[PDB]
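Below is one structure; the comments refer to it alone.
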Amino acid sequence: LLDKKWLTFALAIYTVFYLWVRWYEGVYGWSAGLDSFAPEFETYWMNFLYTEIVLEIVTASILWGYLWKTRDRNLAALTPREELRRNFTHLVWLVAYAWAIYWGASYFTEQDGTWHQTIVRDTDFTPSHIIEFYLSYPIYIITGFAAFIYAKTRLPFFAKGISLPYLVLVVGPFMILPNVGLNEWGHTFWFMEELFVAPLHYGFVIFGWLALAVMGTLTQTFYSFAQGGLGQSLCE
Amino acid sequence: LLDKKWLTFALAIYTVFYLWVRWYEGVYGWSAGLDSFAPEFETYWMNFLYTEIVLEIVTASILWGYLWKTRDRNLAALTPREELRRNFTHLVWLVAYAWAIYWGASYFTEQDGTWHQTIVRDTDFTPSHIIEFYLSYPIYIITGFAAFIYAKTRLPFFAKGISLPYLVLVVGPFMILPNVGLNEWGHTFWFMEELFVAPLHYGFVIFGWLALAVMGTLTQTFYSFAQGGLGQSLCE
Amino acid sequence: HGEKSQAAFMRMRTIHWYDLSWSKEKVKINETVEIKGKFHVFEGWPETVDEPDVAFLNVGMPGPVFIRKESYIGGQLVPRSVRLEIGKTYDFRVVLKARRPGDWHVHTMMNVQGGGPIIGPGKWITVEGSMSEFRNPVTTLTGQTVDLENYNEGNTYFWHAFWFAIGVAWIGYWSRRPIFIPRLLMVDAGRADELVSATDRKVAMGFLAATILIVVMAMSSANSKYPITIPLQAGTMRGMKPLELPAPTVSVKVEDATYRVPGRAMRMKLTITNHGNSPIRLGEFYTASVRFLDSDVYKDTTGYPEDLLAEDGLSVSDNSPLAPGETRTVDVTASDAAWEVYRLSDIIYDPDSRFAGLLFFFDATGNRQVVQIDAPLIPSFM
Amino acid sequence: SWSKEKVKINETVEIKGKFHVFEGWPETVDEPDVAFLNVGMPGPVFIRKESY
Amino acid sequence: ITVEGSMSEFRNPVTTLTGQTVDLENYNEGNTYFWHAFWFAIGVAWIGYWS
Amino acid sequence: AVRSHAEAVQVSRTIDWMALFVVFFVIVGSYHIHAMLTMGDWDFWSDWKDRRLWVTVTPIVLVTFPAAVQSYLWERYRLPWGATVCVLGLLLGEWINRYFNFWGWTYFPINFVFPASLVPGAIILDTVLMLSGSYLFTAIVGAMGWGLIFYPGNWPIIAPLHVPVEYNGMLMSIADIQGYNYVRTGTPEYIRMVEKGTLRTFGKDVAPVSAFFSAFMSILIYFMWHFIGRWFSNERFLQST
Amino acid sequence: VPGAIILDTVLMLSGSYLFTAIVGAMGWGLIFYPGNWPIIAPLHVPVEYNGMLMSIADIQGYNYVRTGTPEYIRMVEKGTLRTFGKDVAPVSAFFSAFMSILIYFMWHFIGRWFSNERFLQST
Ligand SMILES: CCCCCCCCCCCC(=O)OC[C@H](COP(=O)(O)OCC[N+](C)(C)C)OC(=O)CCCCCCCCCCC
Ligand SMILES: CCCCCCCCCCCC(=O)OC[C@H](COP(=O)(O)OCC[N+](C)(C)C)OC(=O)CCCCCCCCCCC
Ligand SMILES: CCCCCCCCCCCC(=O)OC[C@H](COP(=O)(O)OCC[N+](C)(C)C)OC(=O)CCCCCCCCCCC
Ligand SMILES: CCCCCCCCCCCC(=O)OC[C@H](COP(=O)(O)OCC[N+](C)(C)C)OC(=O)CCCCCCCCCCC
Ligand SMILES: CCCCCCCCCCCC(=O)OC[C@H](COP(=O)(O)OCC[N+](C)(C)C)OC(=O)CCCCCCCCCCC
Ligand SMILES: CCCCCCCCCCCC(=O)OC[C@H](COP(=O)(O)OCC[N+](C)(C)C)OC(=O)CCCCCCCCCCC
Ligand SMILES: CCCCCCCCCCCC(=O)OC[C@H](COP(=O)(O)OCC[N+](C)(C)C)OC(=O)CCCCCCCCCCC
Ligand SMILES: CCCCCCCCCCCC(=O)OC[C@H](COP(=O)(O)OCC[N+](C)(C)C)OC(=O)CCCCCCCCCCC
Ligand SMILES: CCCCCCCCCC(=O)OC[C@H](COP(=O)(O)OCC[N+](C)(C)C)OC(=O)CCCCCCCCC
Ligand SMILES: CCCCCCCCCC(=O)OC[C@H](COP(=O)(O)OCC[N+](C)(C)C)OC(=O)CCCCCCCCC
Ligand SMILES: CCCCCCCCCC(=O)OC[C@H](COP(=O)(O)OCC[N+](C)(C)C)OC(=O)CCCCCCCCC
Ligand SMILES: CCCCCCCCCC(=O)OC[C@H](COP(=O)(O)OCC[N+](C)(C)C)OC(=O)CCCCCCCCC
Ligand SMILES: CCCCCC(=O)OC[C@H](COP(=O)(O)OCC[N+](C)(C)C)OC(=O)CCCCC
Ligand SMILES: CCCCCC(=O)OC[C@H](COP(=O)(O)OCC[N+](C)(C)C)OC(=O)CCCCC
Ligand SMILES: CCCCCC(=O)OC[C@H](COP(=O)(O)OCC[N+](C)(C)C)OC(=O)CCCCC
Ligand SMILES: CCCCCC(=O)OC[C@H](COP(=O)(O)OCC[N+](C)(C)C)OC(=O)CCCCC
Ligand SMILES: CCCCCCCCCC
Ligand SMILES: CCCCCCCCCC
Ligand SMILES: [Cu+2]
Ligand SMILES: [Cu+2]
Ligand SMILES: [Cu+2]
């Protein structure tokens, strides 16, 4: 069996959900979403913010708790074939993390750019901010934490210790979410110019760099893949 | 034989050429060299720039290629006396590098200072810039590269690896030449004040520091000198 | 010699120099030449140039071929930086004393703290004699007359040579013994503790004590001699008195302005309204150190530089006298080789294609009016 | 002018006058774009009730 | 302010000093697309060659 | 190898002279670049040699190379003249350029374009290192002295230039008149970073306060550049570039 | 893509990372503007727009209103008194190439660190 169709679901769920989110923000961007003090803004974007925050907290708790509770206690008695299957599942988790990272840190971030350069931002919770800071960022954070936990709890290579590159890749992009405090603070106060390259935005930049730890993470996963079932063929 | 009269030539060629260059710039500094759009400026300084750039490229290519092609293949079967002679020749190369570094980074650099503090600079290719950035800097770069290549190709101590202090001493002062882009950019744009201590000039400063690697380079050459013919006498 | 490279629009709209005069064209060593004139700070000061809050009246010249004896803005000496107001006209006077023989292109320039050099018209001034005859005497408040050419030179040389000799003595004292390789081997192979031993420490203590004592004694001696000293006098000078010019009786509205690419001419259409009570005629157009003259109306007699002077470079479609109260629109063409020699045609390369200048209107009796014009300058290619 | 030279506790003393900002303001001092009318005194031996 | 019609009917003509009239809605769009696609194709070809 | 003890001694002496040349002139080039681009403007002009900025900046930026060269030479050879050789090389390069370019090419007088004196500070730094070989003690005490002795060391040279002169209705020092008369087309007066007075300048404290600030910052810069020179001495063989 | 291709080929040939940082980064900085010139050149055709000279890109920015992006935010070339002749683009390109050398040198080691396969035992 090895690599199964969980990868198709991993791609499709993010693609479909974010396409629907884009449709929603295209429909309610203007017209209930321009005026932050209008009653329709509360029903179409503040309610969205509340619901998405509650659902993200619940989903993160449930997913992480399930992954930690179903952790493999007897990692020693794991066959190489099962280890290969678990390595493929972890690679599917990493693919989902990469897809979520794309959707969060490229699509909706530059969408925040094109929203703020063309409207006068009315609050810290513009529809763009609700979608990007509080939906896509938590979603990719949840996916990254889940992938890290799966590696630690199913892969003997990633067990017996916390991998530094994986921890950086998982936590650095997470630090972008608390960095929103710098975004709002240096915008209301420091810098009223919409300048997307303003130093108030270098918090995203610095912690966006930590995603480069995916390189060490991926060579670690390559070594984990090539533990018992490394071949032969490769180097033979 | 050991140390031969190549050292006298090494000193004299730089001394004579740069004395003639100083005479040339004293004669044509004013009077074909003040107005960068005058026809005489093209015949006396733009032609100088073109000729010197072509000659520097040709000389660098020929010298480096000859030094690399005549590299000693059988370094193992090198007698201590021949090694001592080659060490003295490398020391002559280092003396030539030091002389060229002086002429480039002290004489013509502060000459650029006294030129710009007293005329209104008319272009990125003032006679001072032509002499300093595009003659003396390439000359000392060529000399440093030649000395490094000679060490690597004739001295067994400097073979079997790239010496970090020598590489720094050779490449850092070279980085001053591309740093001219910062000099011109931060002068036309950033900083219209002639301030010689302006941060637009800290590119020269930072890469001028890398010449301090001559200390590690020279202790390496001392060890290379004291390999087989270290004495005795010294420490005896 | 530093202009013709600056941006054409920046040379056009910073500072307009006019009524320039030179006392002499050829001087001897130690002889004085005086440069006078007026400069007007343009209202449309470019945002890339800092406002002339801190400005210095300088001289454009190849090193001290002249010495600046005096410089005035208004009627008061300005040895320091000064504050200028945008839109104001000031009169200036620079006194130069010849120092170096030769033919020198002397410019009057204004350096602005955050914008760089604003170079005015330059004039060739011939200096004859010998540099050895130059003297720069000055009398101090302590009652002594010194020549600034060589005053304190001997003392400076003496002290620098003395300290250099002290350092060289230290280095040579340590350099009498073998220097690099045996000392390196001694330090590496085992503890060294042998290459620095008495009386080396005694010599170093003597060097340190002598250095401190000599510095203290020299400072005390230089305080007993020259007991009266003052710090360097610096600081921007405010309250420059601008000229109180009468309000112009001529109003000019620029209706489009074009220049051919390539070409040596600039064309503009002006609506001139004559107020007051005298028939006026357009006599001059000054744009950036270049004076386009209508020779039938006005002739230059102040010895303006020839390469900057267009004697008949200003052609007006209808330059008949303009009766008071009458308004007419004419096509004005300013054409001269200077427009390309001084790269005023290179405004096509500039990121701000706007020009500014001064129009000089003359009546029959000869009294003149200065009006300022500024408009976008549109290139024409076909 | 000073309203009183000797006061009791809780008593009010008023200081009046004029000040002229010199035209030749030194360049080392920033222009008085932001200025505060203060009282030079060794701590709150008086309290500033009003300032105009 | 109410706007009625279709966005497809919008035109933004402008005449240059070189004597040509262009519509700012789509002027240079084809050239931009072509050059970006060409360079992207070059990079993709490099990557696929190594892949 | 070498023939005998005598020939080894002669070879060592020749190496000594050649390596001294190499050290001296590489230091001249690098140190002069650093100095002229970190303190050059004050060093160029007597009317820039003020009590605040000149006294503050010059020792701070000039202690850099002496610290590194000391950390190498003393540590590896027990040669206590790294600071002296750095300062002598800087002075030689500066004087050569002043005489042949400032006064030679252009015709600015030497009494206008003379450099500052640094040998007293260099001697203090070297002797304080050799005695009490502690690099920390050097960085604290010798750098203090290097910063503090700068202005008193240069006072005999610049004191005659500070005689007051009544010049056309305005009070000017002789250095001020030099800067006024000898036109620097590229160097207007406002570029001059000199003492201009403040409302928080209490009494006659401008020179000593600047000297003490320069001494403290010199301690800091010496501490940094000792380790910078320690790194620059590395004899590592970076296998590939 | 041209700069990326230069950087990659200069690395593969002459595998020296130092040689890449010096030469390939130089080329990456220098080829940026010439690489984009075919795209933006048509937008720089001069236009006489309501009495003022404007490029086509200028008219685009003027017409297509960016409510959050006023014109003054634009950090573009505005001319200086020390801008000599026709040097704005080449000078900027060479400055960018030098700074690209520096940034490439820094980020080579940054990426070296980010590749670490260490197992930080506890967080
Ligand atoms: C990592 C964990 C992430 C957790 C957060 C998830 C956020 C979900 C959206 C919040 C909505 C909100 O809050 O708003 C509630 C909205 C407000 O719209 P309405 O006014 O009712 O109009 C009618 C509804 N339309 C406008 C959508 C037609 O209505 C709803 O009930 C509909 C929400 C549907 C969400 C599920 C579909 C997603 C795409 C399919 C692939 C997954
Ligand atoms: C991973 C992190 C999850 C955290 C979830 C949030 C828990 C909130 C607890 C109640 C706080 C409260 O009610 O008080 C917060 C007060 C509200 O102030 P107010 O509305 O101005 O006035 C007072 C009104 N009262 C009296 C009714 C409260 O201060 C603030 O403005 C802060 C509000 C910003 C919260 C940002 C959370 C973003 C989470 C993103 C998850 C993906
Ligand atoms: C590391 C490799 C370095 C390569 C660069 C070398 C640059 C050489 C100079 C460029 C000249 C130029 O370009 O100009 C060409 C000049 C222009 O002068 P002219 O108008 O002909 O007047 C007549 C010539 N006078 C004014 C010199 C009298 O004339 C020439 O033919 C003469 C150039 C002579 C150069 C060789 C002598 C150097 C001193 C002797 C010790 C070596
Ligand atoms: C070690 C490095 C050696 C490199 C040697 C130089 C190779 C030049 C190749 C041709 C480029 C060209 O012709 O084009 C460069 C264009 C010229 O632009 P333009 O004159 O304004 O107008 C266009 C005019 N055309 C159409 C006739 C070209 O851009 C520039 O302004 C950059 C010019 C600065 C080059 C600085 C080189 C310094 C080398 C120093 C060596 C010691
Ligand atoms: C051997 C031990 C005994 C000697 C102890 C010396 C004590 C101070 C002498 C002051 C001389 C004087 O006269 O005051 C100070 C003189 C100016 O004097 P003024 O113009 O009269 O100032 C008018 C005001 N007064 C009357 C109150 C003095 O300069 C100075 O502002 C020097 C300021 C230095 C500040 C930084 C010091 C850092 C110290 C670091 C230590 C590791
Ligand atoms: C290891 C410590 C070695 C110290 C060596 C000191 C030698 C003597 C200097 C006399 C200075 C003078 O005469 O007074 C102060 C004057 C400045 O005076 P000014 O008011 O600016 O006027 C200038 C015009 N004059 C000279 C006609 C008045 O010079 C200085 O700026 C030196 C400041 C540093 C003094 C360091 C000593 C204090 C203790 C240091 C240890 C914590
Ligand atoms: C293959 C070897 C031979 C070729 C050598 C090329 C020499 C230079 C060519 C200049 C072209 C030209 O025309 O001048 C320069 C052209 C503009 O020209 P302009 O508008 O006429 O300038 C008017 C003034 N003038 C007449 C005196 C030229 O752009 C530039 O300002 C380019 C400035 C680049 C500055 C940074 C360079 C950093 C180099 C780093 C090296 C490692
Ligand atoms: C490894 C080195 C590879 C170099 C590849 C160069 C390809 C040819 C570029 C022609 C540029 C041109 O045509 O001239 C210069 C023009 C700018 O001109 P502008 O005056 O601002 O006007 C703009 C409007 N135009 C285009 C109608 C005139 O473009 C540039 O900004 C490029 C600057 C970098 C030139 C690099 C070559 C110099 C030597 C480099 C090695 C030290
Ligand atoms: C607690 C801090 C107070 C200051 C002390 C810091 C000095 C520490 C330096 C150090 O680590 O020791 C190095 C040398 C060791 O030499 P010794 O062989 O101990 O010589 C002792 C005899 N002597 C007093 C003449 C020195 O000893 C010396 O460095 C010299 C010791 C004499 C003090 C004065 C020297 C400095 C002159 C300016
Ligand atoms: C302006 C800042 C000052 C520059 C000083 C930085 C020097 C950094 C040290 C360094 O370069 O490391 C070299 C390694 C490559 O290692 P190797 O080539 O495997 O050498 C083996 C031994 N060694 C690992 C200890 C080097 O890393 C590499 O990938 C090779 C790059 C070497 C470039 C160093 C040259 C610096 C010249 C400016
Ligand atoms: C002193 C500085 C002058 C520039 C030299 C810096 C290059 C040093 C790079 C290096 O360390 O060596 C790596 C390779 C080794 O390959 P080799 O097996 O030596 O190949 C030799 C045959 N060859 C000439 C076709 C290359 O050799 C190469 O890197 C390629 C050598 C050919 C030079 C041109 C390559 C660069 C193209 C832009
Ligand atoms: C924005 C800057 C980029 C972040 C990169 C900094 C990483 C610093 C390295 C580090 O975290 O050291 C871990 C040690 C704890 O050590 P241990 O848990 O004992 O691990 C044993 C092996 N080890 C000592 C080599 C780690 O020190 C500790 O106390 C544990 C702290 C680990 C936190 C690292 C996670 C960084 C995520 C942002
Ligand atoms: C790899 C990221 C793909 C992002 C595509 C996207 O944002 O799609 C939304 C956009 C919306 O434009 P349109 O297709 O015209 O439909 C408009 C519907 N709303 C306004 C809700 C977005 O176009 C599509 O829906 C095309 C489907 C692409 C599937 C990968
Ligand atoms: C890594 C480079 C950081 C450079 C910081 C920068 O560009 O700041 C520009 C800003 C200048 O403000 P400005 O661009 O004029 O802002 C105009 C808009 N307002 C006045 C509303 C802020 O300076 C500061 O306020 C200090 C920044 C500290 C950085 C750690
Ligand atoms: C260690 C660096 C020596 C630099 C000396 C220098 O720049 O010399 C030029 C200068 C030029 O002044 P001068 O001798 O009067 O001859 C003028 C000739 N021009 C104007 C061409 C320089 O003086 C000399 O030629 C003296 C020879 C010294 C030999 C080491
Ligand atoms: C290591 C110390 C670097 C300190 C930088 C500095 O002194 O900059 C002064 C300058 C202030 O400009 P100013 O001196 O007023 O320049 C006057 C002349 N103009 C207006 C033409 C630039 O500030 C900047 O523009 C930011 C520098 C960033 C350094 C990484
Ligand atoms: C700021 C000073 C840092 C100097 C670096 C020295 C590193 C030494 C490692 C062997
Ligand atoms: C500024 C670049 C510094 C990168 C840090 C790399 C550290 C590697 C240690 C193994
Ligand atoms: Cu001139
Ligand atoms: Cu004017
Ligand atoms: Cu007053």
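In order, the residues displayed for chain C correspond to 33-414 in Swiss-Prot numbering, which applies throughout.
Determined by electron microscopy, 2.3 Å, according to the entry header.
Heads up, the Cβ atoms here are built off N, Cα and C, so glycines get one too.
The Cu cation 1 binding site annotation in Swiss-Prot covers C:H33, C:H139. Within 10 Å of the Cβ of C:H33 (Cu cation 1 binding site) there are 23 other Cβ atoms, across all protein chains. According to DSSP, C:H33 (Cu cation 1 binding site) sits in a coil region rather than a helix or strand.
For the mutagenesis of C:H48 to N, Swiss-Prot gives this note: Impairs activity of soluble pmoB construct. The structure shown keeps the original residue. Around the Cβ of C:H48 (mutagenesis position), the same chain contributes C:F71, C:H72, C:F74, C:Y318, C:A388, C:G389, C:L390, C:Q404, each under 8 angstroms and 6 or more positions distant in sequence. Under the DSSP three-state reduction, C:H48 (mutagenesis position) is assigned to strand.
What Swiss-Prot lists as Cu cation 2 binding site is C:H48, C:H72, and the listing cites experimental evidence.
Among the mutagenesis experiments that Swiss-Prot reports, C:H137 to A is described with the note: Abolishes activity of soluble pmoB construct; when associated with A-139. If you draw a 10 Å sphere around the CB of C:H137 (mutagenesis position), it holds 17 other CB atoms from the protein chains shown. Secondary structure from DSSP puts C:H137 (mutagenesis position) in a beta strand.
On its own chain, C:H139 (mutagenesis position) has C:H33, C:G34, C:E35, C:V91, C:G92, C:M93, C:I151, C:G152, C:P153, C:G154, C:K155 as residues at least 6 apart in sequence with a Cβ closer than 8 Å to its own Cβ. Taken from Swiss-Prot, the feature Cu cation 3 binding site applies to C:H137, C:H139, supported by experimental evidence.
Annotation of the mutagenesis experiment C:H139 to A in Swiss-Prot: Abolishes activity of soluble pmoB construct; when associated with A-137.
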Original post:
Once the chains shown are all counted, how many other Cβ atoms turn up within 10 Å of the Cβ of C:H72 (Cu cation 2 binding site)?
Top reply: 20
**OP:** Would you list the recorded positions among C:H33, C:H48, C:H72 that come within less than 8 Å, Cβ to Cβ, of chain B, in the order they occur in the sequence, writing 'none' if nothing qualifies?
**Re:** C:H33
